[PDB]
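Enquirer: I'd like to ask you about the structure that follows.
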Amino acid sequence: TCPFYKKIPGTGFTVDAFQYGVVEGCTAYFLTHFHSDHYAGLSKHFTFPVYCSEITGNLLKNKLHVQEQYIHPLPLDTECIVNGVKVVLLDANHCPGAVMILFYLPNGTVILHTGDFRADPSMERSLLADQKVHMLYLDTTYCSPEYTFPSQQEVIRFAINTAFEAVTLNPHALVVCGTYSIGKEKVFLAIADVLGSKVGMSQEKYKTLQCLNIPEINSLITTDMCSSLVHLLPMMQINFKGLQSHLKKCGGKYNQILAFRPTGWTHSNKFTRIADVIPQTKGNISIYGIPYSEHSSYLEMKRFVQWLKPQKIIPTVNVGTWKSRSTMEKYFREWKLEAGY
Ligand code: NI
């Protein structure tokens, strides 16, 4: 059965709720982004209306074979009417095609559902600036002060400088980057760009990337692995065994691998700066775990909510334990007392 925090009161709508069969009284199903915990349940046999971004719609049609007649893409930053209710889709600064959804209820209540997001001060100047929000359905993934990580720009600087140094010292080094879903494409695109290479990958992953409207993409990616010195592999294969085996397949073209695992947060964050990050090394293989996050840090999340001043917050992540819920509720009260709303 569909949980309460995926239902929007006073509407026919649910958010990210495709794994519960036919939801009682749901007339339209919204999908914030194409990540499997959120899309779980969609396929060619789905015959209710799905509302989403253009990019999410490309992925529904091409990757899951949802029929075109049930896909309703909306433009961003544009007031739209859906089953008699005004909505707006806003950029979530998560993975490509990810949105937040503003709902303008017929009784006058305004609700923001963030989906998954990385809060940013640029959001303080979207269509959010222009009215009060009563209820916030919040991505609370890292809602605890231990969760600090650097900006995405500092992390990309580290990666480009690391890769460029390694390959300049040894022109026979291969760079590998791990992936398992959409998101974090800047990691492998920035490295390929500094090295003057395209990124090589499987046909299935190339197809996924062609759905994303990334400009000049035919220029940066390829399925010809032989012509590429930046390769993408499944995240599961980013270990010494998996990488040793890959290196065998390259036929003596290469004699060293430098690999990157973008993670979210890891506890090496609490003690070490990005500048100071070091790899795990075995023989001719080095693996860097780099803290490239597509979710809000605690301080980014706090700043957003203190700016927005919602009357009620409904967490959508970490809701399964009493200890987690209690912790999050205590931070929301601090934030409200400190800011005066
Ligand atoms: Ni996500």
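Throughout, chain A uses Swiss-Prot numbering, with the displayed residues spanning 700-1040 in order.
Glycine is treated like the rest: Cβ placed from N, Cα and C.
This is the feature table in Swiss-Prot:
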type    : residues      : note
MUTAGEN : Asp838 to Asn : Impaired nuclear focus formation, reduced interaction with PIAS and increased sensitivity to cisplatin
MUTAGEN : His994 to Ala : Impaired nuclear focus formation, reduced interaction with PIAS and increased sensitivity to cisplatin
Enquirer: Sequence gap of 6 or more, Cβ distance under 8 Å: name the residues on the same chain that satisfy this around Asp838 (mutagenesis position), in order along the sequence.
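Expert: Counting only residues 6 or more apart in sequence, the Cβ neighbours of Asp838 (mutagenesis position) under 8 Å are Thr813, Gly814, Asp815, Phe816, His994, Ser995, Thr1015, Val1016.
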Enquirer: I'd like the number of other C-beta atoms within 10 A of the C-beta of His994 (mutagenesis position), please.
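Expert: Around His994 (mutagenesis position), other Cβ atoms within 10 Å: 22.
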